[PDB]
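Report on the structure given below.
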Amino acid sequence: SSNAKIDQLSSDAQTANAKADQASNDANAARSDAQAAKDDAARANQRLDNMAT
Amino acid sequence: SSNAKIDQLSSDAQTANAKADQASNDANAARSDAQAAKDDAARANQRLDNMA
Amino acid sequence: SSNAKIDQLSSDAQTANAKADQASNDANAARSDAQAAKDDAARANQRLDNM
Ligand SMILES: [Zn+2]
Ligand SMILES: [Zn+2]
Ligand SMILES: [Zn+2]
């Protein structure tokens, strides 16, 4: 475009789309690790509950 | 609008905003979920700490 | 710009980019906290291994 403002807004939209995709990917990764943490903590509580006298 | 280029820009802007809102919600929920996981791990160690 | 549509698009594009930055920072914080939670759950199981 011959319009500087139009080129800038196009750049902003593209940069925003890419960043959003990356942020969602990272959020899902965090949720996966969060689940791993919860599962391992439950494992510890189960081992404690199943201890022999 | 009959300006084709302006229409494409409108579409790109709308998609970008929609995705940013989607990612903002995802990130907010994930931070909260991570705190819950931190609390769960802390509670497991607490049970080990308080056992006689 | 005397063109209202162009101004509105310029604003919306900048706002989307700012919101994406916010989401990036929050996602990064969540990954860090989740990792710390994983490490602490591992600490609990290690303590049990030594009993
Ligand atoms: Zn240009
Ligand atoms: Zn049109
Ligand atoms: Zn203007």
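Chain C is numbered as in Swiss-Prot, which gives 22-72 for the residues shown.
The header says X-ray crystallography, 1.7 Å.
Just so you know, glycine gets a Cβ as well, placed from its N, Cα and C.
If you check Swiss-Prot, you get these features:
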- C:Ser22 to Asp: Localizes to the inner membrane, where it associates with peptidoglycan, thereby preventing separation of the two membranes. Prolonged expression is lethal for the cell (MUTAGEN)
- C:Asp70 to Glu, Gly or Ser: Does not affect the formation of murein-bound lipoprotein (MUTAGEN)
- C:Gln29 to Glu: In strain: B (VARIANT)
Worksheet item: Which whole-number value in Å describes the distance between the Cα atoms of C:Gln29 (variant position) and C:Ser22 (mutagenesis position)?
Response: 10
Worksheet, complete the sentence: C:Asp70 (mutagenesis position) -> DSSP, reduced to three states, gives helix
Worksheet entry | In the chain carrying C:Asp70 (mutagenesis position), residues 6 or more apart in sequence that have Cβ under 8 angstroms from it | none
Item to complete: Go through the recorded positions C:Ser22, C:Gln29, C:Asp70 and pull out the ones with a Cβ less than 6 angstroms from some atom of ligand 3.
Response: C:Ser22
Item to complete: With an 8 Å cut-off on Cβ-Cβ distance and a minimum sequence separation of at least 6, pull the same-chain contacts of C:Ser22 (mutagenesis position), or say none.
Response: C:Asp28, C:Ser31
Worksheet item: Can you list which of the recorded positions C:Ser22, C:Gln29, C:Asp70 come closer than 8 Å to chain A, going by CB to CB distance?
Response: C:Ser22
Worksheet item: Other than its own, how many Cβ atoms are within 10 Å of the Cβ belonging to C:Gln29 (variant position)?
Response: 14
